[PDB]
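These notes concern the structure reproduced below.
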Amino acid sequence: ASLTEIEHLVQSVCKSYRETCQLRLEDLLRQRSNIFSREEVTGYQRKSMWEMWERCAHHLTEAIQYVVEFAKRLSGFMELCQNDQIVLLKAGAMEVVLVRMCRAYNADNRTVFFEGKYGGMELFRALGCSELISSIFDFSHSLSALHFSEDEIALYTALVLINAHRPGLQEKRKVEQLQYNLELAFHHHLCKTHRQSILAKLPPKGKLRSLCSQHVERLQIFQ
Ligand SMILES: CN(C)c1nc2ccc([C@](O)(c3ccncc3)c3cncn3C)cc2c(Cl)c1-c1ccccc1
């Protein structure tokens, strides 16, 4: 409830993000001028569907591990029972990784950083999931227009994970209290930075979960 407590939560959220964000934003930004040549692009397109899914499933799985570390460094999260930790991470972790991808997305030319250089959608053609790739590019383009800071990303992804509506929770009221305090931390932070305007602009509920197709499920077969 307290203002000092709310400030402590904000620093808690931002600290854990800063240590689990995986790639440094200043490196991502420095590399925007480094674009795959047409020859390097064609090299990705000549991958087999399986080879290209093995590569992307490696990335997705790596990124989930970091989101799991992110959650476990939040003080309120380890207080929850382990069942509820599982239910939240299972239902929310892939959605956080998708949000985290907006940092690798350069809205200026509609390219994404991938394995060392920026490339267009055509780079993922060998997945055979054009619709999906397109939908992900359009979602990142939406988030990039908000000019999220690292702190704002940290707080937003916290609210993706800490959702009292996930079915299967056995201490619903605990996660509700946590969700409410995180909403207060988010709103408080945005007021102190005069950035409350973004709340109206956030992607609507459901559209982010709409991203997660079965294309990105059952990835164990890829090793
Ligand atoms: C837009 N889509 C097609 C994607 N973009 C991605 C952009 C970046 C990454 C990174 O993994 C990453 C992850 C987290 N934070 C920073 C970088 C990455 C790139 N270079 C080194 N890394 C670690 C992975 C992406 C993936 Cl897997 C997909 C994707 C691939 C297949 C299906 C769906 C999405």
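Just so it is clear, chain A uses Swiss-Prot numbers, and the residues here are 265-487, in order.
Heads up, header says this was done by X-ray crystallography, 2.1 Å.
Here the Cβ of each residue, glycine as well, is placed from N, Cα and C on the backbone.
According to Swiss-Prot, the mutagenesis experiment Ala327 to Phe carries the annotation: Completely abolishes transcriptional activity. In Swiss-Prot, a mutagenesis experiment is listed as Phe378 to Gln, annotated with the note Completely abolishes transcriptional activity. In Swiss-Prot, a mutagenesis experiment is listed as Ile397 to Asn, annotated with the note Nearly abolishes transcriptional activity.
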Taking the Cα atoms as reference points, how far is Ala327 (mutagenesis position) from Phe378 (mutagenesis position) in Å?
13
If one measures from the C-alpha of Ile397 (mutagenesis position) to the C-alpha of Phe378 (mutagenesis position), what distance in angstrom results, rounded to a whole number?
13
C-beta crowding around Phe378 (mutagenesis position), within 10 angstroms:
17
Neighbour tally for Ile397 (mutagenesis position), based on other Cβ positions within 10 Å of its Cβ
19
Measure the Cβ-based neighbour count of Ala327 (mutagenesis position), defined as the other Cβ atoms within 10 Å of its Cβ.
19
Per DSSP (three-state), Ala327 (mutagenesis position) is helix
